[PDB]
Protein chains: 2
Amino acid sequence: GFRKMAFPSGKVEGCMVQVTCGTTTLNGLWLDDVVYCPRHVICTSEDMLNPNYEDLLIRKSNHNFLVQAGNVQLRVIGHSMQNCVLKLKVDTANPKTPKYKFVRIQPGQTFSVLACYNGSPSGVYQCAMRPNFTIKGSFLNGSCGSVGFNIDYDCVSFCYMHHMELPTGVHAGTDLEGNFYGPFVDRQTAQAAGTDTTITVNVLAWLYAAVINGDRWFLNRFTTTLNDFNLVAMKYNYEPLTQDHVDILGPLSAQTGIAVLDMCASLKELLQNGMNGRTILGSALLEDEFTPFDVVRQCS
Amino acid sequence: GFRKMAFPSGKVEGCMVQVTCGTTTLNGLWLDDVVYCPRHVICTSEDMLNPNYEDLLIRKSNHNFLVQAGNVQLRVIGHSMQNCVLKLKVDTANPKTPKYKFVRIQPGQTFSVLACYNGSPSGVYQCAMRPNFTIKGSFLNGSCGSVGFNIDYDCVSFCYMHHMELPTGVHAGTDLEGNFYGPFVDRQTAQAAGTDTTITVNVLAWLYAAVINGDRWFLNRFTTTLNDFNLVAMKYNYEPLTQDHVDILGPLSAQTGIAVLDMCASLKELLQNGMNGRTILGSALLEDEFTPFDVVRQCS
Ligand SMILES: [Cl-]
Ligand SMILES: [Cl-]
């Protein structure tokens, strides 16, 4: 009774366009009279290993950028590079521009991804910005410039633009000012994300979700302390739990009558002893891609 | 690198309205000049245990059905009950009606759910119509009349309308002609779904997806026969695999160079021996809610 849920994507579908430079085609985000897209649209297959973006860009004029919205060709009247994204000024404002903002999201927070190909929406799914600043997406060639977002009432907060795949099949991108999340660079090399630490607060949130939905086998008669919990968390590459994490979990704790440190005691045994074949909300692993706010919103 | 993915929901968002009868409010689907909704919108909290729908309906006139689309009130000019859904004729065609069809989906197939409350889209997620004709959704009070759908190019095939929750937290509903999937009835009793059998063909599909994405530890040097595989499948309440299942898996088999019966040999050992702590595409359980077509579409 508890699902990984993405926001409705209608307001973002109307912002997706196709951007082509030469033989390279990817997606752009069309808001007011600007199309945002990854700068590596100007790269050929040769250039992607060590691109000199400033030098490659100087070779490109407005008319080299083919921007298409359905059957309609948009007229490019200006271009500039801001960090790792290109801003293509077009001579038409997008009539479907929603209320929007750009935000740089924190590690541990979630957002929906509208995977796109050739400017056309393909599918929607929920991601978390991991502590090592990667995401576990589903992206193929041609998906760059797909965006991640949250919706707040009727306002769309864009937080992610897709640029690349990392060694382990995880994904890296930028905010809409073109700065990467994490230490990554838009070049076709193997780059390391460090240790993939687990978002402890999100695991606790999800264990509360499990209690709300009738899954309680993992509750025990014990409690712990923050410092003693974190001694175990560390060994398992879990993020240290802080008092502010504890306060953020207040509402779920209160709704369930399970003190946060009692739930930590249960988590401690799950980490040391495992699940011995049992499941929690239909998973045999501890899920860390629901925030406290995500649990509250879905369970109300 | 492989995610549970829902279709983009924009075309369905524009079809959702609020329907209220008395103190009961749920969602309706507004296509052309008709609003489809669950008939139990005419029930009070008392009536929901053993409703006599024909008798309750005879007490209701057009003006008792409050249909609202955003700030705009729709004028109800006719109503009729078709099986478990009500059809409310309104005096305005929905300008946002997409190309659409109604389809009764087969067990084992998947679709996206646009969960809605008060006629407002809340979130989107992918479901499968299970063999016991339930789904594993995420639905609260007020979510009835939320729909499930597939998109084929620009045509929306509506296949599910939400009506109720079953003992184990799973969900039951109807097609858009108002016939339940499965043996369920729209009355507030505890009703059984039988044994929840696993969609074998979908598990195989997903194991192929795992190979495509570099997860191959579970491959072995063995093969099996259809009849010998099914002797093991049965004990685990897996669906019997048929030759037509084998042919549907052809393209994935061919793309990976793993004969379907070789993959069955691998599945056989996973069922008998378990996963011994290992994971497959980030799950410690065998996933059966991807069809062969879903894997092909996402991996291309
Ligand atoms: Cl006890
Ligand atoms: Cl070997």
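Chain B is numbered as in Swiss-Prot, which gives 3265-3564 for the residues shown.
According to its header, this structure was worked out by X-ray crystallography, 1.9 Å.
Heads up, the Cβ atoms here are built off N, Cα and C, so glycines get one too.
Taking Cβ-Cβ distances under 8 Å and a sequence gap of 6 or more within the same chain, the neighbours of B:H3304 (active site, for 3CL-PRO activity) are B:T3288, B:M3312, B:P3315, B:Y3317, B:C3408, B:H3427, B:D3450. Look at Swiss-Prot and you will find B:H3304 tagged as active site, for 3CL-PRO activity, backed by sequence analysis.
Per Swiss-Prot, active site, nucleophile is recorded for B:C3408, and the stated evidence type is experimental evidence. Classification of B:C3408 (active site, nucleophile) by DSSP places it in coil, neither helical nor stranded.
B:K3353 to R appears in Swiss-Prot as a natural variant; the accompanying note says: In strain: Beta/B.1.351. In sequence order, B:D3297, B:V3298, B:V3340, B:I3341, B:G3342, B:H3343 are the residues of the chain that are 6 or more apart from B:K3353 (variant position) and have a CB within less than 8 Å of its CB.
Contacts of B:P3395 (variant position) defined by a Cβ separation under 8 A and a same-chain sequence distance of 6+ are given as B:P3371, B:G3372, B:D3460, B:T3461, B:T3462, B:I3463, B:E3503, in order along the sequence. In Swiss-Prot, the entry for natural variant B:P3395 to H states: In strain: Omicron/BA.1, Omicron/BA.2, Omicron/BA.2.12.1, Omicron/BA.2.75, Omicron/BA.4, Omicron/BA.5, Omicron/BQ.1.1, Omicron/XBB.1.5, Omicron/EG.5.1. The structure shown retains the original residue.
Listed in sequence order, B:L3505, B:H3509, B:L3513, B:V3524, B:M3527, B:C3528, B:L3531 are the same-chain residues at least 6 apart in sequence whose CB falls under 8 Å from the CB of B:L3468 (variant position). Annotation of the natural variant B:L3468 to V in Swiss-Prot: In strain: Zeta/P.2; the original residue is retained in the structure shown.
Not one of the recorded positions listed as B:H3304, B:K3353, B:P3395 brings a Cβ under 6 Å of any atom of ligand 2.
Counting every protein chain shown, the number of other Cβ atoms lying within 10 Å of the Cβ of B:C3408 (active site, nucleophile) is 26. In the three-state DSSP assignment, the secondary structure recorded for B:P3395 (variant position) is coil.
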